[PDB]
Amino acid sequence: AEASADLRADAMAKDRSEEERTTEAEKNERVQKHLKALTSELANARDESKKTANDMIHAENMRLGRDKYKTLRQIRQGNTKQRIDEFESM
Amino acid sequence: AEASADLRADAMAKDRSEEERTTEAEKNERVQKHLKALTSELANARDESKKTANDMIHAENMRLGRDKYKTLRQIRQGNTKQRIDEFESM
Amino acid sequence: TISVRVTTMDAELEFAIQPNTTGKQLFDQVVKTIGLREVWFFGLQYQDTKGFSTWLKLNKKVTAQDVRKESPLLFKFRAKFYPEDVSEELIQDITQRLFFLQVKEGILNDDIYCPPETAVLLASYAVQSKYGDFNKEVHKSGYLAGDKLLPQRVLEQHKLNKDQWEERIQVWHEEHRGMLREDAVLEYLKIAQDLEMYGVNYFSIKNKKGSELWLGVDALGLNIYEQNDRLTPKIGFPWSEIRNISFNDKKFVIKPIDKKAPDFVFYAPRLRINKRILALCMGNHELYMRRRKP
Amino acid sequence: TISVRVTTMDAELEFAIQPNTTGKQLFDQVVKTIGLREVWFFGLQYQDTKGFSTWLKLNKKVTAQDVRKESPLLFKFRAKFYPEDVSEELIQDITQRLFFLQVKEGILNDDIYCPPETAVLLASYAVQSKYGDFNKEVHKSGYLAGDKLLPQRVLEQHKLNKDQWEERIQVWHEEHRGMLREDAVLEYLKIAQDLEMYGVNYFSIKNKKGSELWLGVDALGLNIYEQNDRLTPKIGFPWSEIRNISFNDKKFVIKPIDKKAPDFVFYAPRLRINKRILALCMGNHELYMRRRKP
């Protein structure tokens, strides 16, 4: 029989790679199914008049389709001067 | 003719009176009508994806019927040891 | 003589004072000069040698306080205490104006959260106060171009440009036709005093377990807020329930009126902060009492 | 000899050290004793004389640091740095367990915000890890009664009692049937690392105009947050954009890699804070680089 094989180093890591990461829930169907189920099971037990500020920020973040990595990617846009100016304007 | 009049000091102030106060918008019908009008006028200019934490806290407060004086009343309920205990548990 | 400059919300005063001058003497010249009689709400603030905003003690000499050695000495005349109700406690024109400009400044800078509808209604009263009745002849396109009418947050949330904003505000300015300038100032303060953060001095504090919280000191009492929510306090103590306050370095202790309840204790990050808290509690407690039983 | 006690998340160690002992020698006994080779993530924390949580410098003597003179000296062994990805970087059982217990502690105490659905899923993995497969014979009504399964905030928002919570959680425990204890720990960490506040060191900071904001230092860079929102940062700087960091008292300066962009400068309330920020930036930067180009 016959066989061949090229030999080369395929460097997988990369600077700023964290900006392209996805969440476990997005890459793990079982975790995603579990969280969907838990959302249903708790819908009835939840007292909607007891929302903390973080609860409201979080729900709004989900409504707008935000995640940790997508936000990191987004907030690093622009050049250094633009971001420093936004910082001073905060 | 004839007239009579009883004479007595009717002290109107009172400790913790702030708890029973109402807002100007609740006691002023013109202000209340102005605010209602402004809510309509701005509804269509608002970018609903730009909501700060305070905007959310405020809208939830309104949803639940809160106001500065009603809350002051509510949060002072209970005795001093119960409130100090809640403080430590925060 | 020592050169001194005292700035109010809408006026600048220059005074030359002898080294012997005490805060109280300097304060008296300022209130005297501006024609202000409701002085109990006010104080003189200065930047100290360390760079901290500090209220000038009235019973000590100016020169004996850590004033930022420079010339002239710069002081800001501001309200340190707020009335419980503006329509019953701010009798003079100068007093209302001063409170209005200071409150408006906090609203405009977002120190005091104000929802959008209210911010626009406030802006329209502020306009009527500054310009008097809308007049089609004088108030042409762009008459509000140099005014700070709204907090940045409100501008960022609505898809309106500067001109659209100034057209919407004009409609509202027009609405208050006939209202005197003093009445627009008062109306503005009536609405503003209902805001949750209005008149509240906030202080970062910790409980025994180290939880980060906010202590609010205001005309009505003491309030405790969750770190993330300064609009709705969770716990509150009315003045009548406090018999004694005191601090030992970072520890502050509030003793209740009875004996059964334990001491309300919290920790400030700096002694400087506890000193400010003590001064503020004392002042608001005294004025609270003085309104009720004079 | 000096009496020392070092507590990890699930174990307590008692050491007797000579006065000559450095932080590095003490750290080596600890990791040696617990069988931990992935040491770079860890550190020893102590309460100083002043009462501040402080990381023991490894290059200095233990006695020459402001350790709270007492006996034994009390230290907490904890992760000072977090991996970017747990499945890749936490190879040992002891490493995973230590990160899991610490992370769980922050979730349970609400240091890291976690929404309710995720908090219950996490609780169920923590239960599988502690108890192994649900067994109707061993795990009778009440087996979870002494466990801290959820953050107080989640309990307060749902109209459920302790028993209802245990029953709901038991269903989920049962769901993970067959999952090894080590896999439940890793699954827990994989979900937890996606939380917005996970692995972030938050510091209260001000910009030039005095606005109150949060600086977040983590494994991936520097982030700036609005005062009220610590979940979603508004501005961010990746490590590769920073060339130098330094501080002069309260002022902290971050120099960008080029020349045309100005310095990113902010002010910390204490010099202690800036020293912590520097230590944290350096460590995270180094490990970040090391993962990419060893």
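All residue numbers given for chain B refer to Swiss-Prot; the residues shown span 488-577 in order.
Quick reminder: no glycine exception, Cβ is built from N, Cα and C everywhere.
Sequence-distant contacts of B:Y556 (mutagenesis position), defined as residues of its own chain at least six apart whose C-beta falls under 8 angstroms from its C-beta, comprise B:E505, B:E506, B:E507, B:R508, B:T509, B:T510. Here Swiss-Prot notes a mutagenesis experiment, B:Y556 to R, with the remark: Impairs phosphorylation by STK10.
A helical conformation is recorded for B:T558 (mutagenesis position) in the three-state DSSP classification. Residue environment of B:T558 (mutagenesis position) contains 19 other Cβ atoms, counted within 10 Å of its Cβ in all protein chains. Annotation of the mutagenesis experiment B:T558 to D in Swiss-Prot: Phosphomimetic mutant.
According to Swiss-Prot, the mutagenesis experiment B:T558 to D carries this note: Completely abolishes the interaction between N- and C-terminal domains.
Quoted from Swiss-Prot, the note attached to the mutagenesis of B:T558 to A states: Abolishes phosphorylation by STK10.
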